[PDB]
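So the structure is just underneath, and the comments pick up after that.
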Amino acid sequence: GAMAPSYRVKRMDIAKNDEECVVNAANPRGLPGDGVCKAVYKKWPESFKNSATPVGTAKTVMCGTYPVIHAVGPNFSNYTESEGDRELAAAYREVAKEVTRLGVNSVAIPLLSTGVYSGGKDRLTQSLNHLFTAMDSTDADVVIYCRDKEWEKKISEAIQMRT
Ligand SMILES: O=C1NCCN[C@@H]1CC1CCCCC1
Ligand SMILES: [Cl-]
Ligand SMILES: [Cl-]
């Protein structure tokens, strides 16, 4: 565990993370994909061997000894708000199980079901609150990665608000 488990946010490419493992915002088919998933495929392509997994699940594949946790959030273009909300919560619960099982002291994580799976809606608060619900009972240092300047400020505010 971390000596004083924390949450932090950085605005940069998650492929450059300084953590003991990474969460990929994966598609269900283990394809290279776009955005975070494409950055992850360029950096850790070996981790896409048998990485396909259903929506609302996470599947870890090692790139050497570096664990890549493929977490499949719902595409809100296809899911109802209700059913998508349930699957997004579930994906983060499976991430917390994997982080625990791996025994890492730190994890780099993106906000799932944002970007091209958002169905054109701002889901910062929805996705971040499901991340906290899952990760708050773990003792890993969590480092959230984002690309937008305004999102960085809002995520940082939400972290600082809880203290
Ligand atoms: O998921 C995102 N991350 C950074 C901001 N851009 C998208 C969400 C936007 C979709 C279109 C309408 C406005 C919100
Ligand atoms: Cl960068
Ligand atoms: Cl972002």
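If you go along the chain as it appears here, the first residue is 1 and each next one adds 1.
Each residue, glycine too, has its Cβ placed from N, Cα and C.
Where Swiss-Prot documents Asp13 to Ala (Swiss-Prot position 1343) as a mutagenesis experiment, the accompanying text is: Partial loss of ADP-ribose 1'' phosphate phosphatase activity. Sequence-distant neighbours of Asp13 (mutagenesis position) (same chain, six or more apart, CB under 8 Å from its CB) are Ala39, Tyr145, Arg147, listed in sequence order. Following the DSSP three-state reduction, the secondary structure of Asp13 (mutagenesis position) is coil.
The feature ADP-D-ribose binding site is assigned by Swiss-Prot to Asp13, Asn27, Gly35, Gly115, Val116, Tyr117. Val116 (ADP-D-ribose binding site) carries a helical DSSP state (H, G or I). Sequence-distant contacts of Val116 (ADP-D-ribose binding site), defined as residues of its own chain at least six apart whose C-beta falls under 8 angstroms from its C-beta, comprise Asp34, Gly35, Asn75.
Applying an 8 A CB threshold to same-chain residues 6+ apart, the list for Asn27 (mutagenesis position) reads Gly33, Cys37, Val72. Annotation of the mutagenesis experiment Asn27 to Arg or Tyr (Swiss-Prot position 1357) in Swiss-Prot: Almost complete loss of mono-ADP-ribosylhydrolase activity.
The mutagenesis experiment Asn27 to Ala (Swiss-Prot position 1357) is recorded by Swiss-Prot, whose note states: Partial loss of mono-ADP-ribosylhydrolase activity; complete loss of ADP-ribose 1'' phosphate phosphatase activity.
One entry in Swiss-Prot concerns the mutagenesis experiment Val36 to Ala (Swiss-Prot position 1366). Its note says: Partial loss of mono-ADP-ribosylhydrolase activity. Within 10 Å of the C-beta atom of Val36 (mutagenesis position) sit 26 other C-beta atoms, taking all shown protein chains into account.
One mutagenesis experiment catalogued in Swiss-Prot, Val36 to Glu or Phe (Swiss-Prot position 1366), is accompanied by this note: Almost complete loss of mono-ADP-ribosylhydrolase activity.
Annotation for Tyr117 (mutagenesis position): same-chain Cβ neighbours under 8 Å, separated by at least 6 residues, are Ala25, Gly73, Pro74, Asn75, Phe76, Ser77. Listed in Swiss-Prot is the mutagenesis experiment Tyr117 to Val or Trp (Swiss-Prot position 1447), annotated as follows: Almost complete loss of mono-ADP-ribosylhydrolase activity.
For the mutagenesis of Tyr117 to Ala (Swiss-Prot position 1447), Swiss-Prot gives this note: Partial loss of mono-ADP-ribosylhydrolase activity; complete loss of ADP-ribose 1'' phosphate phosphatase activity. The structure shown keeps the original residue.
Spacing of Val36 (mutagenesis position) relative to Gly115 (ADP-D-ribose binding site) is 9 Å (Cα to Cα, whole number). When the recorded positions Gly35, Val36, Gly115, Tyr117 are checked against ligand 1, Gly115 have a Cβ within less than 6 Å of one of its atoms. Of all Cβ atoms in the protein chains displayed, 14 besides its own lie within 10 Å of the Cβ of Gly35 (ADP-D-ribose binding site). When Cβ atoms from all protein chains are considered, those within 10 Å of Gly115 (ADP-D-ribose binding site) total 16, not counting its own.
Proximity of the recorded positions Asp13, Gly35, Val36, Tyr117 to ligand 2, judged by a Cβ distance under 6 angstroms to any of its atoms, singles out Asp13 in sequence order.
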